10 protein chains.
Amino acid sequence: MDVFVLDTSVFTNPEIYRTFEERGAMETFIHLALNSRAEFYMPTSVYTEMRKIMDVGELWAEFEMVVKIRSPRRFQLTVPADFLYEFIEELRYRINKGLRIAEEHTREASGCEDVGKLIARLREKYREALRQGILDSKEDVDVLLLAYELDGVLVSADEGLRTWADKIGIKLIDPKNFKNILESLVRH
Amino acid sequence: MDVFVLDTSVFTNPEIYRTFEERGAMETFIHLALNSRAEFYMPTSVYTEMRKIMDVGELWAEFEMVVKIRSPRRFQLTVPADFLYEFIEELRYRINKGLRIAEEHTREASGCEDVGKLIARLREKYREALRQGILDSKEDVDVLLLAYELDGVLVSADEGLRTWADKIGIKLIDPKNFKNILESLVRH
Amino acid sequence: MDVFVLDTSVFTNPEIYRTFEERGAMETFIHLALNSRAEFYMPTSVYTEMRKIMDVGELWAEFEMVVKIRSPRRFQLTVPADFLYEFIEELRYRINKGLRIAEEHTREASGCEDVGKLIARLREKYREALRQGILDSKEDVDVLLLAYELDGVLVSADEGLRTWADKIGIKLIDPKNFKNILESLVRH
Amino acid sequence: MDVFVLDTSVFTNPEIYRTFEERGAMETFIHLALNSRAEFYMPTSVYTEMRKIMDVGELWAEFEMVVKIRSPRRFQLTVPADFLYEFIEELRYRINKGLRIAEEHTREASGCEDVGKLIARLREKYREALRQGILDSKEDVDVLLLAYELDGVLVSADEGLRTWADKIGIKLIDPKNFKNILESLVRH
Amino acid sequence: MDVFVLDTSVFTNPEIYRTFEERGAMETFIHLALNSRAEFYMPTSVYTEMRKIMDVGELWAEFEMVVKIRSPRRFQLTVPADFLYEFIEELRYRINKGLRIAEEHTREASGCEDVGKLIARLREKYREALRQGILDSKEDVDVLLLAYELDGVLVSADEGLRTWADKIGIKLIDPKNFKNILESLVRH
Amino acid sequence: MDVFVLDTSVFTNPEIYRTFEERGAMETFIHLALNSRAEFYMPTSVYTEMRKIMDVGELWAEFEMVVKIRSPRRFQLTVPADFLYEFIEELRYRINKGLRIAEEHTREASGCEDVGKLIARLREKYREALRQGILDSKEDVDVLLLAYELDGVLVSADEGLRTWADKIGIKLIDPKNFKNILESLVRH
Amino acid sequence: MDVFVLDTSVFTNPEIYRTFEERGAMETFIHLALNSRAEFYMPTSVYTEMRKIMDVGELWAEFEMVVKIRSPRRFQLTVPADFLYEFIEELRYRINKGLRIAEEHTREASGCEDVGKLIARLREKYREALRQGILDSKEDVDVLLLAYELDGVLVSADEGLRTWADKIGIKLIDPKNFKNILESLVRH
Amino acid sequence: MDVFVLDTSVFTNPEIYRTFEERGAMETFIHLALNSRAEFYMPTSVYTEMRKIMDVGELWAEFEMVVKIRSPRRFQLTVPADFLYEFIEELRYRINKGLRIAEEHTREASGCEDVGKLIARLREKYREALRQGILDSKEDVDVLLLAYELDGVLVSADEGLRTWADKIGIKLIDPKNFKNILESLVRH
Amino acid sequence: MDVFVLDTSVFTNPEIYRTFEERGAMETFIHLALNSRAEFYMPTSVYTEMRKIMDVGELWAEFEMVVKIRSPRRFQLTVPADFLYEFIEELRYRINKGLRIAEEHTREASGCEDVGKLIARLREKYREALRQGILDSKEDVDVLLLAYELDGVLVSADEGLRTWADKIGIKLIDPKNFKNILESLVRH
Amino acid sequence: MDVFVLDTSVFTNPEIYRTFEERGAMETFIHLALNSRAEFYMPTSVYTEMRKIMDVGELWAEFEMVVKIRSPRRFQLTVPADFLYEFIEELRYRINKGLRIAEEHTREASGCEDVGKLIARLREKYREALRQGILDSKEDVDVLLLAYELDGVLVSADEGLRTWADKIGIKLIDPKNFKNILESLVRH
């Protein structure tokens, strides 16, 4: 049957934390997953970032059971050139926007002595200027490449991952309906 | 014989402007190029950026004659996955460094009222933090892909292009000795 | 179901000796293994090194029953070139570090007459300088190649084996949770 | 015609320095090379190590002309597993021999106060114990991989490179007769 | 379950004759074999050599029942070239050693008139020089090829068969523990 | 055009020494070979045995020019099983014949005191009993495997190589007419 | 369980007629066969030849019950080429021998007037010269092909069928012990 | 272009001897063959039978040049079962006819004392009864198998080879028009 | 147990009508069939032709109970090409024979005025010329295909169905002994 | 490029005789065919029927050159069952229609004494009743099977071949435009 490529953004994001049976989310997900032989996958890099960020006690055993933890075998894969071209072309605009935001916040800091609030606002604006919208870290690229070779169904709540997975030719799924999808595949 | 993939950074950079017979550089380069049938190439994007930045009157005719202006045919090319992996892994560090520099300059701006000099310093430091060292714009990626399919000899003064062209497997040449190289190929 | 590639470092290392039901470890492992048809594997070279190092009386029969003892069929396998490149590039640094440690210990020996303690310290430092971190002997390479063709789940407590198995594309498992993993696969 | 894969050990080693027309060696080699269209090659890593070690003034131009400087394209190449198996199996013995030599020199240092001469002897013996006989650095592996994909004629004075190039299936040439070989190919 | 490839050297060799319930060995082996559906196999050539050498009255019926008697289907099998290379390379040394032994025994015969004892000693030494250690007859090659296609567990007391079966990639078993192995597989 | 796989038995055997223009044979062969682009080949092992046995001064340069010196790449080749079966089946008979000859010569030595002549006769008879007729050393197997992958025309005066090359499917040529064949291919 | 491929030469040959409970043989065979679900088979051609040669009244019903009567499905089967090569190579010798026997009997007939006895002797000798030893008619080939696809246990008293079934890879059984084999499979 | 599989029956049969330019036939055939790169082939067995039967002085050199002499590689080929079925079914009838002819000639020999003429008549009739019409010797089977793997154009004057080559799926050519066919392929 | 593929020609043909307990035949057949779980089958087309030709009152209920009425699933079945080739090759001869019979009967009609008797004779002869001997209608092809996928035992009194079912590889049964066969399978 | 499967109905039918350059048709077709490497094919059976029906002097040589003459290899091909079902279902109707026509012509013959004209009319009507519309002879089936395995472009003027080739999945071409099609493929 279909093979799902998991991600970190499927059981740590608060909304998908809640839709998954409200620690309990992990075990309910595990029991649901073990049924109907829908093979899952998740790259090692994503695994280590997630475990570093979030930890559950002794429940990891069945998670290692069902969700396989590979690396994409990046030596036999090739990504089309236009993908890289578009990535870098968009990244240049993002960098310029971030520089402009940094400039305007420097002037605002020179204006008034409210340094802490302005630093917090800079954290908000710079991250939205650069990290929001495209592939930011290496975990996302690893998810793409792992899901690209196995012809798997990418599952993510990241809005910068979905568009770039759509450009490459990976079939996507609705992240908000993943729980119901898994349940209906398990039952019927 | 060997085929050279040109770039914008071969006859607009002041040092390579000077080593090329000191407008005169373009025509001397053209005459030298027309000899010995060393086919050149240069992507259209680089051509339009260069002509937008620099303009010479009516000399362009023989430049269109000798230096061919293609596009890489980005539909039949594939770049290895580890290249993209390393690119994005390094880019993340660059972004963090740029954010830290922006922070420290905001605090320095809050410290003293020397806004213009600090803005100039921010222009210097941010560009060195991000744009210096890797593929920044799309013209560089276009140069890589054009030089990658024709097995051409990349010619550039960009230090962020050379390393990434070395990773992919393109044969490079010394940019500082290009004029003498072309002359010795022409004569003997 | 999933197929596990065993190793010597799963039931001779003292910590994994203890977590395995505290000779008793072997038989408890055997009974647990015989259930649920999780096929195991272990190369012959590892087998002979382990039996040479450690011996149990007459219990080997069921071990031959369940844990299959192959050789990787090294004639139909190919390892990507970048793997070898990285291996040798790192090995050069290791060799230089070992030479420097040998030098400094020679000078310390010249300094004072405490030869036995310094020889013991040299044994500690040289092994950490070279053998620790990468593929040292041939048993580890055999484990990699056997686990690479069968798409098996490598199981090892060696920290120099895990990284190099991650580079090649083998799916790994947590060595500390292997007993609980096997139990939960057996029961449910 | 045949394509030769060059190396650093063809015009810096004193003996092959002498057999090559006794700076003069480089230019005589260059003139001989430019004739008869025997395409050469040399990896970038070897090029940078050689130029770092040895430098000639302004003669490099024709060297860039004739001797192409690539990288092996290590993403499309595969090395057979038995090669790696034998490499690591031999390396283990080398490491043990080096450790034993370090031990005996520590005891000799404890014996007498002749530290400088013994350090020099340790430099001689340790390098012979480890670096002599097999692929030591990454430049050699790069030479192998570049010569392996182009079906080129490896040319080296390294006795640890020749055996490992013979195991893989690369055709070799006599390094001592390279000059006469090139001359006779040029003339007739 | 696992499939065993039998041999002649499992119930005619005196030691394995004894460990098998001390004619009685054959029938005890047969009863043990009929249980638990561990499919056996044995090539026809081995069968005819064994029956020619050893004969049991009317017990053969159940032996034909349980131990299947095939031929390897040598038309669809391929043996790697390095196997043949190593076989012949070792055989050359064996032949030279046998010739030297023959020479020295000729001189000893010329020395003294003890012809019968020296002929007996020549029988002992020549057989050890050539037939001992490698694949001698065709029955052994037949056992290898039959066990190689079925992925069976080779069972033999021949020390020249085990190494060559290990080179090819056949999983081996302990010949001395075969009886206990079969019993424990039958019972539990 | 056709590609010839050379051997040691083409220009050291006295008869083919004579038919090749009567040191002079090597150079006449070389000049004839350089014409018409009939690519030759010869394995390294054969090369080292031949150079060890026979040496010519400074003529080797053009020999390295024309006759390529590879190794068979024994990792991607497979030899059919029936070939090995027949080889070993015949070898067993050869070994028994050699043992019988050794026996009868021992008795003859016991008979009379003519030890030197009988030792010489034993050298003659034993070599004819074993080494004559089949693949004896590893150089012959190397010639077979090199000629088997390139679909080359094996050229040898060895009567034990020709039959085994005929069994495998290699196209053979007449060794006595090789000189005239090469000449007529060169001229017309 | 095992599936037996029957033949005509299992219950019409007088010796196997006798060992089968001494018409009575057919019914005893049938009752024994119906037990233990050892599926049998027999080709239609063999069936029609046997029924044409031998007939039993009204007992055929249970024979149609137990012994299935197929045709080999000769459209999906392939026989290795070396089999045909050896068959025809041996057949040529047989034909020549038959011609020589015919010649010598013609001369003997010319010698003396004993025509009837010599004709009887010619019937004896010619049949032994050609039909004895190899596959003579089409029923035997049909038995081979039917037994080859089902991986069945060929059962025949024909000495020319057994060798050719051994060459192809069919597992054989002892024809003289078939009754006892079937009985022991039925009982235990 | 098309590849022709030669035979012995193309330049020894008197009629095709004559249509080929009337020793002269061989050399005219050779010159015609060397043109237009129509690759030929001929099995070794056919070659040795032909050279044993017919010999030409020193002309063989160019024959070895153009007409390649392989063996079919009978280990990777498979012949359909219905082919063998039909072959043996027809052979049985041939054998019976030969026996009947032998009988009637025995009676005729008994009748009258004309033994020599009747022996000659028996030679004529028996050969027509058996050898005429089907694959008689092994050279014909070798021609079939060699022509079957290369998809070559079988060329023969044997009327028992043509029908059996038509059954298997080999494309045939007119043997009487081979000379004109080769000429018209050479010229236009 | 075995599964029988019924036909129309098993309980409408007068002879098999009689051997089946002499309407009574249907019910006796039904009771016999319901025992021992010998699954039957019969295609729908045959069912409708039979019910159209022959009708029994209210007995059909148990016939629908026991004899399953499928269609062959003609979308997943494939018939070998040689079957179709032979069918059409024979059909051509049949058509020509029918035309010749029609001609001769036209001339006989022209001869004498006995039109009715000659028309009756034409009905007899034409049907024997074409419809007798091969697959005539579609019901027979349906029986073949249904019996071919289920590996069932075809049961028919049609002499043109039996030969073509024998060519394809379907196991047949004796139609005259079907009643006794079913009885003996039911009882014992 | 595309491969055409020829037929007899492409250069013997008068209309396609005329459109082909009006003996001259054959040679013009041959010259046109030899250009542009559009590989043709034609089965042997069609070839022998055509040559039997029509003969051209000495022009056959180039016809054997260009139009390959195979047999379909009917052992590796399978035709879908529904094809056979439809063929036989339609054939039954054709047979009944032919019988009715034969009847009515018998009555007309009884009516009047015009036997010759009525026999001619019967020849016209019966052939239209049966042979017209479907696959009549074996040559057509051979054309289908040869064109079915090579994925060739069937070329025929037979209206009963086109529909049945359309049912199976063979791509067809316009027979009336074949000459212009071949010309336009040759020129441009």
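By the numbers in Swiss-Prot, the shown part of chain C spans 1-22, 25-190.
Cβ atoms are placed via backbone N, Cα and C, with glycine included.
Listed in Swiss-Prot as a mutagenesis experiment, C:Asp138 to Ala is described as follows: Abolishes activity. Here the residue is the original one, while Swiss-Prot reports the published mutagenesis C:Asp142 to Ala with the comment Abolishes activity. Under its mutagenesis entries, Swiss-Prot includes C:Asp144 to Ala with the note: No change in activity. According to Swiss-Prot, the mutagenesis experiment C:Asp160 to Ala carries the annotation: Abolishes activity.
Structural mapping of features recorded in Swiss-Prot.
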residue  : record               : Cβ contacts under 8 Å, 6 or more apart
C:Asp138 : mutagenesis position : C:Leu132, C:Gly162
C:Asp142 : mutagenesis position : C:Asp160, C:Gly162, C:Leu163
C:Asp144 : mutagenesis position : C:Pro45, C:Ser47, C:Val48, C:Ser73, C:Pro74
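DSSP assigns C:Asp142 (mutagenesis position) to a helix. The Cβ neighbour count for C:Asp160 (mutagenesis position), using a 10 Å radius over every protein chain in view, is 23. In the three-state DSSP scheme, C:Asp160 (mutagenesis position) falls into the coil class.
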